[PDB]
Amino acid sequence: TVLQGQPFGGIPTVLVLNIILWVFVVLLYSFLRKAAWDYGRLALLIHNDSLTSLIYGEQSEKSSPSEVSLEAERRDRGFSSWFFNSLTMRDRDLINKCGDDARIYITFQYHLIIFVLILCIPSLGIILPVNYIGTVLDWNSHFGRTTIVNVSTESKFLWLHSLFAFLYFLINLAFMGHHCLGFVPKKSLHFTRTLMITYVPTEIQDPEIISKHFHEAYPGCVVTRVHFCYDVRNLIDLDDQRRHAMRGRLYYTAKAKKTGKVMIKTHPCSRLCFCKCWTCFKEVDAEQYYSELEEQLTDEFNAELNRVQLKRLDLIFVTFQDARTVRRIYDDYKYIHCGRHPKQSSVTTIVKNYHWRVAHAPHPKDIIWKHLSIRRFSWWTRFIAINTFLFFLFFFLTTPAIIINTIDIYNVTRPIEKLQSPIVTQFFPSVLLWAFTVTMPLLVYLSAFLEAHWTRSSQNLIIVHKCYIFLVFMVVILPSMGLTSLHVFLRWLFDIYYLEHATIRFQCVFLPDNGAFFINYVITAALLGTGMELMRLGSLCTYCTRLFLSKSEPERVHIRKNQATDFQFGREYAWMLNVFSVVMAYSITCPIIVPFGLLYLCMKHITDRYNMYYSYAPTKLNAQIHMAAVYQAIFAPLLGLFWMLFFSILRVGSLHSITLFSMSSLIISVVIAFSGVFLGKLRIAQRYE
């Protein structure tokens, strides 16, 4: 009696397909670097060529560089010189490239690679052999009796599975503790002499009033400076437009001085028509039009700056001489909502010190003057709305990855006629889900930019949190909660009716009747996605951006100024934590996803090390991102414990004593995760001053 269950799974077919994809993409890179010239290195050289003083250039001492950049970017030239004779690294190859941020990257990366290695010893040599010996399924089936389906209900081995899950959450906590023991994070919150104050009445146009209030409230306190904020979004836009016009004017002036006047067409649709008729599009001088537009933009910028003084916001900045009085101000002002009246002065009635909420002012570079205007308590209701919209869109978008698995026949009594083709049944949903996961962070970034929150530190934290949470949701739970579909509803009434069916039917998990979908996804995602990451996936973004506004030839030089894209650590941690979460979720269940998880980790390291040294422009990382990424890493096995609880309740029962360890660990695991989190904040507090 055979109706479903794919023998040997889709693993071999997707394996040959992804190795073909990998060799194809590596050949495509090589041919792009050999035929499209220095596409991926000239932009990097231009970006680091003193961008602070790139528009204007002066001949200084030793103008010709001493091959500092040439020495590094001259090793990988041959086609075969990409893998061997290239690392010689032994934990010291690239420490002095990006700073301490790159140092913590692989610090955690390895605390992962060796972590998944120490997982590959018992999860391949203990749980896999004892799950293979299960015989509740059919012997003839392969990859169906190697997963958690094969362990029988009436057996003392699901206890081993759950206990192993608990001890593996413990060992992951130990690994992350070893990682945290060597964080020694840089003190990002330097003792700032300037504070940020909100809700300040706009009628106090004199900073002397605020200075007098601070002096009277705090004896012995000196106010260095007082700063006020203004609506400068239009000012910023006008400045950007003027900068673009000025750069284009210089480019066209140089072109005119070199090869004479150049005639261009201002209309964007001129390039669309190949018509050479004079009446179709009027031709105007490039430099004259550029100068006129720049003059008009400068006049509008001057008018906006003149009107800026009238648009005073309620956010102010006060600078003090000593940070001790700043700490006193913060300690007095943090608990205002608790009913304590802070220190007052003679002009406090105008000041209204009971309204002010003062915290440590972020760095001005971290401060974006355009998006500090995003502050209201009409918040947290748009957030639920945008979150619901994104969740519904992602559900309706990932539904095809589930419905492509079709539905069994159950109509005629002769299933010998034909069966499903493994290619589109297994590889296609996997690659399609991979494409959706790859395109997800773009939409997540767009949503976060729409929200814009309060400060960019919180913005990056909410990115690295919400992108990860949506990804693990869409990749673990609802792809399986909706994969409980194809439910057997026929002569066999409930799940365990032996009426006209063998033990192949298992309502607990019958996703492709074995669970091969997720391992198929992880292997294809590994190989294809890191083939894309070798080509960096940012090339498609650049292509789309140029196709959006392909015009105004000096804009090509403008693009080349910022053609080199820096590291987007949010996306890379999103990928790593997504696959880590899915592996930890199905590690104990199906142990075949473990060695392929090792393959993903090792090959991801292989690609991003080369990216680090030759395609990832160095740039510092905020410590909060890593301090949250470790928290996601430790919280990931709660997904696996939740899946173990799910399998206890469905397959085993409710009051069965095992359902309770999964029931208990999930409780002990969450309480221990909270303990570890608040211990991490406590250690930060210790290593804060």
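Residue numbering for chain A follows Swiss-Prot; the residues present correspond to positions 26-714, in that order.
According to its header, the structure was obtained by electron microscopy, 3.6 Å.
Keep in mind that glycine also has a Cβ here, set from the backbone N, Cα and C atoms.
Note: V39 (mutagenesis position) has non-local neighbours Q451, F452, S455, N545, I548, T549, i.e. same-chain residues 6+ apart with C-beta under 8 A of its own C-beta. According to Swiss-Prot, the mutagenesis experiment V39 to C or K carries the annotation: Increases calcium influx induced by hypo-osmotic stress.
Listed in Swiss-Prot as a mutagenesis experiment, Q451 to K is described as follows: Increases calcium influx induced by hypo-osmotic stress. In the structure as shown, the Cβ atom of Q451 (mutagenesis position) sits within 10 Å of 27 other Cβ atoms.
Quoted from Swiss-Prot for the published mutagenesis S455 to K: Does not significantly affect calcium influx induced by hypo-osmotic stress. In this structure, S455 (mutagenesis position) is part of a helix by DSSP.
There are 23 other Cβ atoms within 10 Å of the Cβ belonging to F542 (mutagenesis position). A mutagenesis experiment is reported in Swiss-Prot for this position, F542 to A, and the note states: Increases calcium influx induced by hypo-osmotic stress.
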